[PDB]
Amino acid sequence: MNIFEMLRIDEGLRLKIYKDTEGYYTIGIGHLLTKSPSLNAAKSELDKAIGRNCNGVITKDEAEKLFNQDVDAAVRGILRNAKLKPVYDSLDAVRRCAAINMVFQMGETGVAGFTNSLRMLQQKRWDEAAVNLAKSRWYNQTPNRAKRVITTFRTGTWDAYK
Ligand SMILES: Cc1cccc(I)c1
Ligand SMILES: [Cl-]
């Protein structure tokens, strides 16, 4: 297991524009295109991202390329964020994958309310952090995926993905 395999499990792979769990146009391995309700707006974002006129469809290679860019962007966003970087750097590699997973799903803004969870994670109070992480819209709206991520933070193992 690694972050790519983890997120590939959580996000799936679809080569045509689809709607994510929130109803937003997405493609590939969970690549958000737009929050606009306009399919044309999503198609424009797709063409811009791939560099050709795709009319809503990409290849597996293209999906994997976008996915690598998106994982890297999540990592570099963590490293540039004064709140997230100290916690991230305190974690082991398996738990760092759980952190990337959350940033990939929700962005830096979506994790802004996790201040108390971040403190518990930095303190290595794993069961306490796991309880706190579940008290969230995130957990309630995507409970099976949140449970896997939370188990990863709780245990520092890949058990939830095996
Ligand atoms: C709980 C959490 C989420 C995103 C990033 C980090 I570091 C920690
Ligand atoms: Cl879920």
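Header lists the method as X-ray crystallography, 1.1 Å.
Using N, Cα and C of the backbone, Cβ positions are placed for all residues, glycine too.
Swiss-Prot lists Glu11 (among others) with the feature active site, proton donor/acceptor, giving experimental evidence as the kind of evidence. The secondary structure of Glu11 (mutagenesis position), as reduced to three states from DSSP, is helical. If you draw a 10 Å sphere around the CB of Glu11 (mutagenesis position), it holds 20 other CB atoms from the protein chains shown.
Feature annotation from Swiss-Prot assigns active site, proton donor/acceptor to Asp20 (among others); the stated evidence is experimental evidence. Around the Cβ of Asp20 (mutagenesis position), 16 further Cβ atoms fall within 10 Å across all displayed protein chains.
Other Cβ atoms within 10 Å of the Cβ of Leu32 (substrate binding site), summed over all protein chains shown, number 18. Positions annotated as substrate binding site by Swiss-Prot: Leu32, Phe104, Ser117, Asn132.
What Swiss-Prot says about the mutagenesis result for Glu11 to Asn is this: Loss of 84% of enzymatic activity.
In Swiss-Prot, a mutagenesis experiment is listed as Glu11 to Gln, annotated with the note Complete loss of activity.
Mapped onto three states, the DSSP output places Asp20 (mutagenesis position) in coil. Under the heading of mutagenesis, Swiss-Prot lists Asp20 to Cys and annotates it as follows: Nearly no effet on specific enzymatic activity.
For the mutagenesis of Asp20 to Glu or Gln, Swiss-Prot gives this note: Loss of 99% of enzymatic activity. The structure shown keeps the original residue.
Under mutagenesis, Swiss-Prot gives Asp20 to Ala, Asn, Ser or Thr with this note: Complete loss of enzymatic activity.
When Cβ atoms from all protein chains are considered, those within 10 Å of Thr26 (mutagenesis position) total 21, not counting its own. DSSP gives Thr26 (mutagenesis position) a strand state. In Swiss-Prot, the entry for mutagenesis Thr26 to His states: Facilitates transglycosylation more effectively than hydrolysis; covalently bound substrate. The structure shown retains the original residue.
For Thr26 to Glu, Swiss-Prot lists a mutagenesis experiment annotated as follows: Complete loss of activity at neutral pH; covalently bound substrate.
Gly30 (mutagenesis position) has a Cβ environment of 22 other Cβ atoms inside 10 Å. Swiss-Prot lists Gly30 to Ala among its mutagenesis entries, and the accompanying note reads: Almost complete loss of enzymatic activity.
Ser117 (mutagenesis position) falls within a helical segment according to DSSP. Note on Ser117 (mutagenesis position): other Cβ atoms within 10 Å of its Cβ, all shown chains, come to 23. Swiss-Prot gives this note for the published mutagenesis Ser117 to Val: 50-fold decrease in enzymatic activity.
Looking at Swiss-Prot, you'll find the mutagenesis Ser117 to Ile noted as follows: 500-fold decrease in enzymatic activity.
Quoted from Swiss-Prot, the note on the mutagenesis of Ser117 to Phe is: 10-fold decrease in enzymatic activity.
Using a 10 Å radius centred on the Cβ of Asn132 (mutagenesis position) and all shown protein chains, the other Cβ atoms total 18. As a published mutagenesis entry, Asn132 to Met or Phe appears in Swiss-Prot alongside the note: 2-fold decrease in enzymatic activity.
What Swiss-Prot notes for the published mutagenesis of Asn132 to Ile is this: 5-fold decrease in enzymatic activity. Reduced to three states, the DSSP call for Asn132 (mutagenesis position) is helix.
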May I ask for the distance between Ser117 (mutagenesis position) and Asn132 (mutagenesis position), taken between their Cα atoms and rounded to an integer number of Å? 6
Less than 6 Å between Cβ and the nearest atom of ligand 1 is the rule; apply it to the recorded positions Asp20, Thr26, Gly30, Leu32, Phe104, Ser117. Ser117
Here the 10 Å Cβ neighbour count for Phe104 (substrate binding site) comes out at 23
Of the mutagenesis positions listed here (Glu11, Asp20, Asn132), which is spatially closest to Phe104 (substrate binding site) when Cα positions are compared? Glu11
